[PDB]
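This report refers to the structure that appears directly beneath it.
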Amino acid sequence: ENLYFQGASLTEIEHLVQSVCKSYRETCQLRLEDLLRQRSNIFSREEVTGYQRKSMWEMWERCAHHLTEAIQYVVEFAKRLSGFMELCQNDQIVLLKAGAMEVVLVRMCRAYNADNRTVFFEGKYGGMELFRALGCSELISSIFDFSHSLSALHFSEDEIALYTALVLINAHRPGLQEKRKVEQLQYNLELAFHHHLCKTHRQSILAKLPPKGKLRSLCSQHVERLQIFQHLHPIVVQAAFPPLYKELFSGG
Amino acid sequence: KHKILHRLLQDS
Ligand SMILES: CCS(=O)(=O)c1ccc([C@@H](NC(C)=O)C(=O)Nc2ccc(C(O)(C(F)(F)F)C(F)(F)F)cc2)cc1
Ligand code: NA
């Protein structure tokens with residue numbers, strides 16, 4: 001089916017670096033230069049207050065919609081990733097259901113400004129106080145802290161490309177039918193990432209990357225806060241939440 | 001019972 005489902009040579013690993021970085025540039029959603037340029041565009045006290053005055057359900061809706069948009073880009077990334085379309089449909093769905101949110105959280109560090117602790121949201125930069133109406137302050141602060149810790153690594157676009165490819169192709173995901181196929185693909189993508197860090201003298205970050213339990217904790221918290229919201233506003237979720245968002249976080 | 005992933009995965 002695919003060359004990266006078997007042991008890959010150094011030249012084939014070099015070819016895998018290029019390919020993963022190409023798939024990412026093509027599906028990265030927002031260009032880093034545009035995100036960096038927008039950093040001086042920060043929501044005012046008045047705009048912050050307006051966001052805080054929004055209803056909990058209006059805020060959950062807007063956030064679910066912006067997350068779905070990001071996820072759609074991660075689906076395109078997966079589809080362009082070498083070996084992913086060669087896996088069976090069950091496995092592709094298993095992989096994206098467990099890892100789409102994890103990839104989005106990692107990608108988000110590009111949109112996070114460590115200098116003033118703000119995130120790009122709806123055209124401007126705002127702090128965690130912008131999301132106060134959601135009623136999930138622990139989750140928001142955990143996401144900001146995570147983005148802060150990734151920003152301290154000074155991740156390049158190519159590093160984000162190779163790391164997120166790895167977050168997605170995880171052969172430990174429960175429900176994978178072609179486990180050995182995913183393991184070999186995971187191994188080659190690990191080699192591709194580690195090769196690129198070796199080549200750029202960036203191996204010092206290996207020990208600084210978050211544990212898998214960190215991204216799993218964040219995704220578990222997201223799922224738990226959505227269940228709490230759903231109990232409060234069931235018809236909002238049923239009528240106004242994106243179908244893709246519901247397929248991934250509330251079982252349909 | 002929403003299933004959108006299979007549609008996105010099949011769309012070329
Ligand atoms: C992720 C890929 S990227 O870096 O290209 C990229 C970053 C930011 C945006 C933002 N585009 C708009 C129009 O807003 C964007 O979507 N920002 C956002 C921030 C926080 C969140 C959260 O849901 C959280 F943090 F949980 F993910 C919120 F904070 F609201 F809760 C949700 C979206 C789009 C793309
Ligand atoms: Na950052």
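Numbers here mean position along the shown chain, with the first residue as 1.
For this deposited structure, the header notes the method as X-ray crystallography, 1.8 Å.
Each residue, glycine too, has its Cβ placed from N, Cα and C.
Under the DSSP three-state reduction, A:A70 (mutagenesis position) is assigned to helix. Here Swiss-Prot describes A:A70 to F (Swiss-Prot position 327) as a published mutagenesis experiment; the accompanying note says: Completely abolishes transcriptional activity.
Annotation for A:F121 (mutagenesis position): same-chain Cβ neighbours under 8 Å, separated by at least 6 residues, are A:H66, A:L130. A:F121 (mutagenesis position) falls within a strand segment according to DSSP. As a published mutagenesis entry, A:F121 to Q (Swiss-Prot position 378) appears in Swiss-Prot alongside the note: Completely abolishes transcriptional activity.
Quoted from Swiss-Prot for the published mutagenesis A:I140 to N (Swiss-Prot position 397): Nearly abolishes transcriptional activity. A:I140 (mutagenesis position) falls within a helix when secondary structure is assigned with DSSP.
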(request) Within 10 Å of each Cβ, count the other Cβ atoms, then let me know which of the mutagenesis positions A:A70, A:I140 comes out lowest. (result) A:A70
(message) Between the Cα atoms of A:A70 (mutagenesis position) and A:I140 (mutagenesis position), what distance do you get, rounded to the nearest Å?
(response) 17
